[PDB]
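A.B. asks: Structure provided below as structure tokens; questions to follow.
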Amino acid sequence: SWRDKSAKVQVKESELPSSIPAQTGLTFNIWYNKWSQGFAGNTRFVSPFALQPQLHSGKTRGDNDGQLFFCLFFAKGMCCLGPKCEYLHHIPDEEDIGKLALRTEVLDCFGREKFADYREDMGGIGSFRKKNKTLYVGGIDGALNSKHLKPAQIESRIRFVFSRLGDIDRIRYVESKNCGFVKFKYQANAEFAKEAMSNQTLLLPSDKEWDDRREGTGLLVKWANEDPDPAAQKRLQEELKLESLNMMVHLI
Amino acid sequence: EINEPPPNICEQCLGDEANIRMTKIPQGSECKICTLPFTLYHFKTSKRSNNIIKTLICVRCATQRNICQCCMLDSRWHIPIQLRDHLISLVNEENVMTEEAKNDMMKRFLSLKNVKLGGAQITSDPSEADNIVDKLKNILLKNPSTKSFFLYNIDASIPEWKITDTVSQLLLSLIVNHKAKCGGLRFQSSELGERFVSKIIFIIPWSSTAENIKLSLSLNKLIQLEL
Amino acid sequence: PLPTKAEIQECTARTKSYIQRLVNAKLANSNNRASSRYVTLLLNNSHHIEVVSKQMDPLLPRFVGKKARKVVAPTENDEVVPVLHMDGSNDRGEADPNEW
Amino acid sequence: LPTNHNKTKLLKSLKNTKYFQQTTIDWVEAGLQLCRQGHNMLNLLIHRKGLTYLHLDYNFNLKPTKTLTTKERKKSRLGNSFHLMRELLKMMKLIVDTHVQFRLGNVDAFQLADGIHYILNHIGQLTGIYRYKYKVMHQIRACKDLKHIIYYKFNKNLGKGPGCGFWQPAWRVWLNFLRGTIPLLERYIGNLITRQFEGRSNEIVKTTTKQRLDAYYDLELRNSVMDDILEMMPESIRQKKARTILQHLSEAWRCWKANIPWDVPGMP
RNA sequence: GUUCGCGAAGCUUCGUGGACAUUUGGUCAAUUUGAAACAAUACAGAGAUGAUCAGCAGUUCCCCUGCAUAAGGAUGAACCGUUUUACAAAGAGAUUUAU
RNA sequence: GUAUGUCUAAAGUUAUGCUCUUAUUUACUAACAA
Ligand SMILES: O=P(O)(O)O[C@H]1[C@H](OP(=O)(O)O)[C@@H](OP(=O)(O)O)[C@H](OP(=O)(O)O)[C@@H](OP(=O)(O)O)[C@H]1OP(=O)(O)O
Ligand SMILES: [K+]
Ligand SMILES: [K+]
Ligand SMILES: [Mg+2]
Ligand SMILES: [Mg+2]
Ligand SMILES: [Zn+2]
Ligand SMILES: [Zn+2]
Ligand SMILES: [Zn+2]
């Protein structure tokens, strides 16, 4: 278990990467940390690190404290503070979700405030106005360096990746749209994965494009608008009703 | 302007201490709703609690929604605003929404208006709240060691977490597609599979009016495959 | 009745207090520390709490919030008010427009 | 007469807070650190503005990197606040650098003294301070005068040459100039960084000036006339019917200008 | 750990009761996905009017540069589009209906 | 030649009387040549 052992360091701050990405332009902008005098070509790239959770997850300063938030850099798999980190280092569970359930309405499991609206992409941390648990998973074409895999193969690999990080409500790959819709058990979990597999690789050691994983462009894990499909809409409605019955009985 | 309105923070949120010491930065942030300066209040719930609680939204916004300024929940019932609006829509009415305008200028404008939104009109006056509650209440009343199964007859609404937890109770991996319902369950060992089977909407073969069920499965499966 | 002297003292006291406070607010608001020298607890339920103002670094902006937003005002004329003129001119009122 | 009520100094105020600490640092260290600090500040400001194409040199001599597009050029005309700040830092950077040189084993103390003196008497010639704030000519002139005075009390029996130091009175001049300007720059750069952070005020309203006096006058006039006519007019006519009125007025004005009588028949 | 009282070994040492001192900081957390802005390549290249020119205004839920209530951004930009009813009264002719 | 203004800068949001052929004018425009 995670609770059996202390959390290992993801990567030592020597191994950590600098804040000077890619020279996308002609000159560096000090107050922005971005580049400038040229926006030729796309910015995004593939994460060097990944949350290998059983090899990494463990105790922290936080697990002593009762810090209610998980380490963004743990999710990214690059936390340079291992056991000395205040933010936690393990997969969110019912106990921890339950623990922070008050605050998590307003903000993420990464302890950062949600907003009125989704960022037009549905790309950034979720809005407070929706309690979404469903991540859109674009850029699979890019995430596998143009590997002509089977849809079954794709969906299975996706399953392997996101099931590892959180309890699944459902997943469904769409051949016609080349993307995923990865509904989660909890919003905290959803948040965690959404960072934990942002800019990651779907590739594996068994695959031949393993050393070219860095060179492509990573998974585009964003948030999902609810489907137009009335097949699931009805289900959603039913769920809402059920939940409402719970709370309403709880009021008295 | 003058600090005329007081902050609108709820109890649960704020924590069970007789006296906390919070700080107020006036004109201290744009809110999370209406992009508009307001007096940001914040406090650690306990002295040694690491998480500060800062007042996300502005007081006008809070009043408007009739909510907490830190929780974003109704100050009465401590529940999500959308959810409470749904509840209100359900009892006594058919339609009660609280539409926030997603355009940066208009949101400000809306915030400025001293007018309660749909659900807020109910929950403000406690009498009406009580009435709503009572109305709601009224409304209420053979083991070959395969380690790998293929489960069928899966209710469309059921989630994988429910399944796996059920299995655990009766005790790993799992694959489900709600289109096909070809629940490609796989156990971490064959001995575990044996244990499970020996321990036994649970239609369960061990591949590696049931007829009509098979047909329904069939067509659905086919459709899934075409997708 | 021309207003009572005592009540004038009241009004003056109220409004003077108000405007002095407003001007103070205006002054301590502004970045010019020069104009800081012309400046003339709570409970959020039955539950009780101490409010404080933490002094911040005098480099960072004093009021991070304010950023000169354009904001349209809602009128908030919730109460209706008449516009109420008493006349009915026919002879001069119709003969005039031909001239006007 | 210095005003007495304001007995909360700047340093005192800063001391009161937590965010400052105090140390005993060598004056050269203070200087160098302040050049570094100043450089970081100005670069931060410039980059914040967006115009990364203006490269600050470490000697506070600003210049553009690329040839500037007209838009870019317009953007990059930094005002009399930022440039003035730069110039003061340039001044400081000079003398501090000279001290560094002295102390870095390069130059003798006499050489240092002469260097400092040279800097003070040639602030004009070493940093275009005058460019931005021209009243600094007074200061420059004063320094020149001092030099003229000093030298000819310093070179009575001694011949000509550059080797005089004695930088005191000029230094005094510069200190008093800084005293004068510290308020001005607090205001100026205050407003500047406020604009960088908060947007500029959108209640701009322009005053009258010699340049826009006439236009304002005439608009006020036509507003008055229009008002009067509406007051007069018993039907309560539309704004479009006021257009006819004011246009009529305009024509009348022109007619008057011509000395052609303005006798339109159909009017009341 | 200092010190002030006590006890147990030799003014020295081990144990005991005190006094002193007794709540830091965070609105933030390390790169993509919570927000800049130009830049480049391409395309056009500027208000009156025939043509060439100075402008100053105005409205704007547009701003930028500027210390700015100077001024300047092409007269800073956009304004040039769309456009039906407080709809009446009178007469004549034709059609229908009724008495 | 410019101000200025648009444009591009890549990842897939889960629903079933005429045609013709020419030659000439005039005008405007043209950082194209003289
Ligand atoms: O009068 P200014 O224009 O300020 O110039 C003076 C002046 O030179 P001129 O007389 O040629 O103008 C001084 O010369 P004297 O009158 O003293 O002969 C000379 O002083 P030194 O002779 O002591 O050199 C000084 O030069 P420096 O700055 O090297 O001391 C120089 O100032 P500029 O060099 O700035 O013109
Ligand atoms: K102008
Ligand atoms: K104008
Ligand atoms: Mg011009
Ligand atoms: Mg011009
Ligand atoms: Zn960590
Ligand atoms: Zn609350
Ligand atoms: Zn608000």
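Numbering, chain A: per Swiss-Prot, residues 3-254 in sequence.
A Cβ is built for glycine as well, from the same backbone N, Cα and C atoms used for every other residue.
According to Swiss-Prot, the protein has these features:
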type	residues	note
MUTAGEN	A:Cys73 to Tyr	Inhibits cell growth
MUTAGEN	A:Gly79 to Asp	No effect. Synthetic lethal when associated with CLF1 lacking a TPR domain
MUTAGEN	A:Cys87 to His	Inhibits cell growth
DOMAIN	A:135-228	domain 'RRM'
MUTAGEN	A:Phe186 to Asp	Inhibits cell growth
A.B. asks: Which residues of the same chain, at least 6 positions away in sequence, have a Cβ lying under 8 Å from the Cβ of A:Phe186 (mutagenesis position)?
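C.D. replies: Spatial neighbours, sequence-distant, of A:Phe186 (mutagenesis position): A:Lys135, A:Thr136, A:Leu137, A:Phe164, A:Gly168, A:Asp169, A:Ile170, A:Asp171, A:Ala192, A:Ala195.
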A.B. asks: Using other CB atoms within 10 angstroms as the count, which residue among the mutagenesis positions A:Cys73, A:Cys87 scores least?
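C.D. replies: Comparing Cβ neighbour counts within 10 Å for the mutagenesis positions A:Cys73, A:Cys87 gives A:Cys87.
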A.B. asks: Helix, strand or coil for A:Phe186 (mutagenesis position)? Use DSSP.
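C.D. replies: A:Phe186 (mutagenesis position) sits in a strand per DSSP.
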A.B. asks: Report the mutagenesis positions (A:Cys73, A:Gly79, A:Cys87, A:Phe186) that meet this criterion: Cβ distance to the nearest atom of ligand 6 under 6 Å. Use sequence order and write none if nothing qualifies.
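C.D. replies: Once distances to ligand 6 are taken from each Cβ, A:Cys73, A:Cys87 fall under 6 Å.
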A.B. asks: Give me the CA-CA distance between A:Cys73 (mutagenesis position) and A:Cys87 (mutagenesis position), in Å, as a whole number.
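C.D. replies: Just about 8 Å between their Cα atoms.
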A.B. asks: Sequence gap of 6 or more, Cβ distance under 8 Å: name the residues on the same chain that satisfy this around A:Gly79 (mutagenesis position), in order along the sequence.
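C.D. replies: Listed in sequence order, they are A:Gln12, A:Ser49, A:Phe51, A:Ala52, A:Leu53, A:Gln54, A:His58, A:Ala198.
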A.B. asks: Once the DSSP letters are reduced so that anything not helix or strand counts as coil, what is A:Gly79 (mutagenesis position)?
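C.D. replies: Looking at the DSSP assignment, A:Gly79 (mutagenesis position) belongs to neither helix nor strand, so coil.
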A.B. asks: Based on DSSP, name the secondary structure state of A:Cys73 (mutagenesis position): helix, strand or coil.
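C.D. replies: For A:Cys73 (mutagenesis position) - judged by DSSP and reduced to three states - the answer is coil.
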